[PDB]
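Accompanying notes for the structure given below.
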Amino acid sequence: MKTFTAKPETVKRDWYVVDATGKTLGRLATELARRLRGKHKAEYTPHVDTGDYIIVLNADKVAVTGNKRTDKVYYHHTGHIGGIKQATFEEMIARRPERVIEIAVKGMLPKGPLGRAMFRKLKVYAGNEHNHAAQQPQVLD
Amino acid sequence: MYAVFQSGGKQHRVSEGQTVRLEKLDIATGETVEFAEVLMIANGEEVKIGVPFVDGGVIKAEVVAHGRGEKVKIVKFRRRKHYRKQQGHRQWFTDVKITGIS
Amino acid sequence: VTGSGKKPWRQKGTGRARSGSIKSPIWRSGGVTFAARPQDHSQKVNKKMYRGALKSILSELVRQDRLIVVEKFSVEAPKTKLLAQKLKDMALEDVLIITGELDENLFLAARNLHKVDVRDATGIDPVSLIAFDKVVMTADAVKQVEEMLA
Amino acid sequence: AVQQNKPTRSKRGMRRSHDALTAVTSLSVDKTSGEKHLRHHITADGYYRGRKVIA
Amino acid sequence: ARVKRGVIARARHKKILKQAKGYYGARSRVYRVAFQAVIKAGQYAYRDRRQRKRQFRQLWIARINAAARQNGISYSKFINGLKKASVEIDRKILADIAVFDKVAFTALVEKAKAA
Amino acid sequence: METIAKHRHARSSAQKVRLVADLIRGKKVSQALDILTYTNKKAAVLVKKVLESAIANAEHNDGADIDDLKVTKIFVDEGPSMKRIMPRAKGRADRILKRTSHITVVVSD
RNA sequence: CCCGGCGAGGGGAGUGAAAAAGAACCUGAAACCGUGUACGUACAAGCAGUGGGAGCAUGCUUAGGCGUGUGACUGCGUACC
RNA sequence: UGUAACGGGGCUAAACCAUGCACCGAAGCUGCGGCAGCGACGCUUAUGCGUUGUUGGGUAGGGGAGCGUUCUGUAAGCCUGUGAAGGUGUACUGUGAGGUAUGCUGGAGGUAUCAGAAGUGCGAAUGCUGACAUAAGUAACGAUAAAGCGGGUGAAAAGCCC
Ligand SMILES: [Mg+2]
Ligand SMILES: [Mg+2]
Ligand SMILES: [Mg+2]
Ligand SMILES: [Mg+2]
Ligand SMILES: [Mg+2]
Ligand SMILES: [Mg+2]
Ligand SMILES: [Mg+2]
Ligand SMILES: [Mg+2]
Ligand SMILES: [Mg+2]
Ligand SMILES: [Mg+2]
Ligand SMILES: [Mg+2]
Ligand SMILES: [Mg+2]
Ligand SMILES: [Mg+2]
Ligand SMILES: [Mg+2]
Ligand SMILES: [Mg+2]
Ligand SMILES: [Mg+2]
Ligand SMILES: [Mg+2]
Ligand SMILES: [Mg+2]
Ligand SMILES: [Mg+2]
Ligand SMILES: [Mg+2]
Ligand SMILES: [Mg+2]
Ligand SMILES: [Mg+2]
Ligand SMILES: [Mg+2]
Ligand SMILES: [Mg+2]
Ligand SMILES: [Mg+2]
Ligand SMILES: [Mg+2]
Ligand SMILES: [Mg+2]
Ligand SMILES: [Mg+2]
Ligand SMILES: [Mg+2]
Ligand SMILES: [Mg+2]
Ligand SMILES: [Mg+2]
Ligand SMILES: [Mg+2]
Ligand SMILES: [Mg+2]
Ligand SMILES: [Mg+2]
Ligand SMILES: [Mg+2]
Ligand SMILES: [Mg+2]
Ligand SMILES: [Mg+2]
Ligand SMILES: [Mg+2]
Ligand SMILES: [Mg+2]
Ligand SMILES: [Mg+2]
Ligand SMILES: [Mg+2]
Ligand SMILES: [Mg+2]
Ligand SMILES: [Mg+2]
Ligand SMILES: [Mg+2]
Ligand SMILES: [Mg+2]
């Protein structure tokens, strides 16, 4: 006998909503990366994108402990001669509040095509409003 | 109706009627075998063990084929140390058809 | 090998692999590293080993019943037609005829016959006795062989 | 100057993809004679736009 | 006596190239390159007969850990609960019962709850 | 009928002719004959003669019918090269190959 | 006979048992370059395999299972001397 | 050269100090097969073993037992135009070198067994010879004295002829 591997076509996915108001970034982004991958589901397979679609809303209201509101830097190179752009967690929330959750999830997801596929699942928003009422996404905690 | 039993030092989740492969036995080619090594019986009432085995749970099976497996080649090779070792293997098996679950 | 001594090209400078001969075994034409010479493949066999072997193979034919001992065995005239017919009465085929009194009549008319081989009792051999299916010996020939081997 | 180690059949294919020269697929038809020719060129017999302009 | 060694070479090359049949580029066609690929393939084939057993054992534990936390228990407690009631069912099967008969998997979680 | 016709030991190379061949495949003989008239390559004149052979070849010997004839399996195969010795500077010699090609065409319906 | 430059080369017809025995002429391997057919391949990084593996293309007997080809995605994996 | 002194995300516990109980984790160990190498002996007798304990990573190196090739003997026997060798595929089979049977090609030799003898097995030697790749349809086409148009020839003319 062999063990049951998941088969994409048969994968009945689900949609979720996550209010990120007053959540700790890492503790959230972990719990997302667990779901996005699909390890919460009992029919998990390490080569199939079984994990669910998540709509994280109120991304700008996310909390961080200690002095990481100022001290957490986000370095990124530009691929250029000496362009090493940086940004503090304040400055990132002022500019692009979606990026914050997205990076913290992207780091925790696996690398590779499946890794990128299971990130596409995630949908992040600054405002409380979202435009996915057609899916009836259930409230996840 | 399906059940779980150990035979070749390892378990097999088998149903009544179907065929299954397992590690070699010292039995004839067309002879019945009785396993009293049942670990679980699933039905309406899911019978399980709090001890070694159930209580009176027998599995009668009928031996079908007494064949050898697919060849498995074995290349032990060390790099730059002037040494390789070819070798082959065809592990034996016994195939059994399950008649009844008690 | 028939070739020049000359280094085909100089040691260094050129990108090619250092050589000093067009007669060297790793070149097409001229070489054979270990060329054999005409040699004497024959080997010593001890007198008593040889005699003992002939005794041992000649002893086995009595158990096999290949050995046929006979009296005055001689063809009338040098003709294969008679010899070929007289083996049918005796009921033989592939034979080694051995005689002490070597009749020329019997020899002459057994060259072309292949399954028959005529010898003198003096000239018996190890491979000869073993090779042929039947063996034919005259009472004089066995007397000579018995006395020779002892 | 010089390659480090040789390219493949594949790469050599990939490169040659663009060498495939295009066809004409745009033959004219002379009005009087009905002969085919390149656009704006004369015909091999000697016509252009339904008028003989060559010996 | 001289021995031409033309028949035997191709015999032993064709054996190897037939194993490499499938590989990319020269690794299929060319003997010198194929021979290495065929051996390294053997090395890996040997090496992964061992890893096959590990990977699947991870894969089962994952399924069981997932299936248990649906019913409200972490794997580490679920196994210790089963072992404390002298239950002998291995991972391979637990991972099957996790997927298939969830009514049966539920009763294992109760069986483990006692301890 | 399949009706083959070919040019063996064609003095132009394989790669150069194989480039023209591309313009004729699954194509109607009448259409393919025209293209090669107004393609500017040496291989066009070479491949035309072989096709224009194949049509007469087909109509006279076996098949008849010139209208319905599509060029199916045209292909060029590298033929026997001829090694000539171009001398270079500083005394070194270079073997230039005068390459040849076998040009087959199959004109069916 | 046919196309072709009263050519090179080819195609039919015909000799022969056989002309993928047609003068390069027995057999005709490999590298090498081709033509069709099946699957894969234009958001994806690395000794290019290996263990898993859906899909897809396909054959058998059965009324359900097996084999061959391909190999998306994924764990491990820095050639040989 | 770029965060670049947790492997990364990230963390106020997911850091630290101490106690306890869990689990994961190797080719370690146990489980069920299969093989070989040794040493005891039930007393069999030249050996299956009722067994028993045991070992089995390996360079230099030492020691065992084999596969295959060509050739000579058994062989004027035996297999072959009712298809040999060679080539090319497939399906079994052996722990391995390898074997066996058969469809296509090939169109004439082959060789069991057990012996005997070797020019006896190659991926490397900037090895030798041949063939074919690569860069690549890339550089170059040999003086910077210079060509142009018309008519002819011929399948075809920038280059030939006038
Ligand atoms: Mg990553
Ligand atoms: Mg050099
Ligand atoms: Mg010589
Ligand atoms: Mg030698
Ligand atoms: Mg290099
Ligand atoms: Mg290369
Ligand atoms: Mg490429
Ligand atoms: Mg010879
Ligand atoms: Mg072999
Ligand atoms: Mg000079
Ligand atoms: Mg002419
Ligand atoms: Mg033929
Ligand atoms: Mg030739
Ligand atoms: Mg002949
Ligand atoms: Mg030939
Ligand atoms: Mg190619
Ligand atoms: Mg894509
Ligand atoms: Mg890369
Ligand atoms: Mg790449
Ligand atoms: Mg890796
Ligand atoms: Mg710096
Ligand atoms: Mg950092
Ligand atoms: Mg444990
Ligand atoms: Mg050892
Ligand atoms: Mg050990
Ligand atoms: Mg012989
Ligand atoms: Mg021979
Ligand atoms: Mg043979
Ligand atoms: Mg044999
Ligand atoms: Mg023997
Ligand atoms: Mg040698
Ligand atoms: Mg070689
Ligand atoms: Mg070597
Ligand atoms: Mg060098
Ligand atoms: Mg070189
Ligand atoms: Mg050479
Ligand atoms: Mg070249
Ligand atoms: Mg270039
Ligand atoms: Mg250029
Ligand atoms: Mg240029
Ligand atoms: Mg120049
Ligand atoms: Mg110039
Ligand atoms: Mg002129
Ligand atoms: Mg000019
Ligand atoms: Mg000029």
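Residue numbers in this text run from 1 along the chain shown.
Method reported for this entry: electron microscopy, 3.4 Å.
Cβ atoms are placed via backbone N, Cα and C, with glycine included.
As written in Swiss-Prot, here are the features:
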VARIANT   F:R8 to C  In strain: SK1048; decreases translational rate, tRNA binding and subunit association at 44 degrees Celsius; does not alter 23S rRNA or uL4 interactions; not erythromycin resistant
BINDING   F:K90  L-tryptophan binding site
MUTAGEN   F:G91 to A, D or S  Abolishes translation elongation arrest of SecM
MUTAGEN   F:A93 to S, T or V  Abolishes translation elongation arrest of SecM
Candidates F:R8, F:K90: member of the recorded positions with the richest Cβ shell (10 Å): F:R8
F:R8 (variant position) versus F:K90 (L-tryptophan binding site) - Cα distance in angstrom: 38
In the chain carrying F:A93 (mutagenesis position), residues 6 or more apart in sequence that have Cβ under 8 angstroms from it: F:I85, F:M86, F:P87
F:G91 (mutagenesis position): tally of other CB atoms within 10 A of its CB: 6
Inter-residue C-alpha distance, F:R8 (variant position) and F:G91 (mutagenesis position) (nearest angstrom): 36
